[PDB]
Amino acid sequence: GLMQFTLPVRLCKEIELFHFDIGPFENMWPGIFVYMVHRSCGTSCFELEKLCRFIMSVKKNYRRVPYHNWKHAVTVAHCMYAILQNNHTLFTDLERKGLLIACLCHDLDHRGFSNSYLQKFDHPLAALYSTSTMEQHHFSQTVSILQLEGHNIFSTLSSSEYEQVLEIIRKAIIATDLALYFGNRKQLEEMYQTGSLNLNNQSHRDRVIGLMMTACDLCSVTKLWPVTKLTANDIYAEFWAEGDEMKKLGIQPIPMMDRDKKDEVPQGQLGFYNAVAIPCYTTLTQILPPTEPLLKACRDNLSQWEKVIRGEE
Ligand SMILES: COc1ccc2[nH]c(=O)c3c(C)nc(-c4ccccc4Cl)n3c2n1
Ligand SMILES: [Mg+2]
Ligand SMILES: [Zn+2]
């Protein structure tokens, strides 16, 4: 019980900031995650032995893809940790437990391809799950790992606490489908502006957790410019692979995904900041005022990508 994870001093202090980068040392990532669980949730939330076996099974079911990998999983968890820590009193015990595990598991067994490519390939997962295809698969893999022997970190919840937390995790992971983000955010925008937003209404809580998930998942856009720029190479490495596979199906890919049209990246990042990221972190800052540094970092990086187009870098 009295066995704490501690971090070196620089990490101990920077982990508390939204723009923290987990660094290049893979073998420190499990311990950074447990560190985050203990401070967010408590040293009692999970049996450490179970939690470690769960984390190491989660890690093994992430593939070696340029972006949708174990490092993404941990990075997305860390954003959720910073959000929860700056909003201490707004979330229940079950929610903090659930949300850190959903972030860690939200892209399980990702092959680095969109739902659109699965549907055009005619992949078996597309006939199994017509909408949010990869995300119904990420939730399925999560449930599978929980049911391996000695991996059930929720075993000490009541039956009904257990069902609540798997329902928090399923909605949180489904919410990472960006096709669902647009409508969810518009709805939240309307409820905020007409002041009908009500955090004691479950349906409203679900929508706010959804937006937090989108915000955590996109958090590469909120890092210090050098991190955000180097991450965008991994992002585009996956898009260009997908574009290559589209061309093999006789389908010309959008220029963003076409590895002959790299010039069109900066403007494809601007479109993504203006159409997706800025509005996301704006609505989030309106409902959760302490997440304001995410919107500021995102505005800073939008401005860095504008500079890239203007030829200044
Ligand atoms: C889904 O289309 C895009 C387009 C550009 C980006 N650029 C980014 O910076 C980015 C980041 C940080 N995360 C995603 C993203 C979001 C949802 C699903 C897949 C990805 Cl790659 N994207 C992008 N996703
Ligand atoms: Mg995903
Ligand atoms: Zn993700």
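Following Swiss-Prot, chain A residues are numbered 724-1036, in order.
The header says X-ray crystallography, 2.2 Å.
From the backbone N, Cα and C atoms, a Cβ is placed for every residue, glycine too.
Quick look at what Swiss-Prot annotates:
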- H791: active site, proton donor (ACT_SITE)
- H791, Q992: 3',5'-cyclic GMP binding site (BINDING)
- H795, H829, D830, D940: divalent metal cation 1 binding site (BINDING)
- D830: divalent metal cation 2 binding site (BINDING)
- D830 to A: Loss of activity and of zinc binding (MUTAGEN)
- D830 to N: Reduces activity 1000-fold (MUTAGEN)
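The residue listed as 'active site, proton donor' sits 10 Å from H829 (divalent metal cation 1 binding site), taking the Cα positions as reference. Only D830, of the recorded positions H795, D830, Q992, place a Cβ under 6 Å from an atom of ligand 2.
What surrounds the divalent metal cation 1 site, by Cβ distance within 8 Å of the Cβ centroid and not counting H795, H829, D830, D940, is the set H791, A796, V799, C826, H833, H861, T899, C939 from the same chain. The number of other CB atoms found within 10 A of the CB of the residue listed as 'active site, proton donor', across every protein chain shown, is 22. In this structure, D830 (mutagenesis position) belongs to neither helix nor strand by DSSP; it is coil.
According to DSSP, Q992 (3',5'-cyclic GMP binding site) sits within a helical segment. For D830 (mutagenesis position) paired with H795 (divalent metal cation 1 binding site), the C-alpha to C-alpha distance reads 8 Å.
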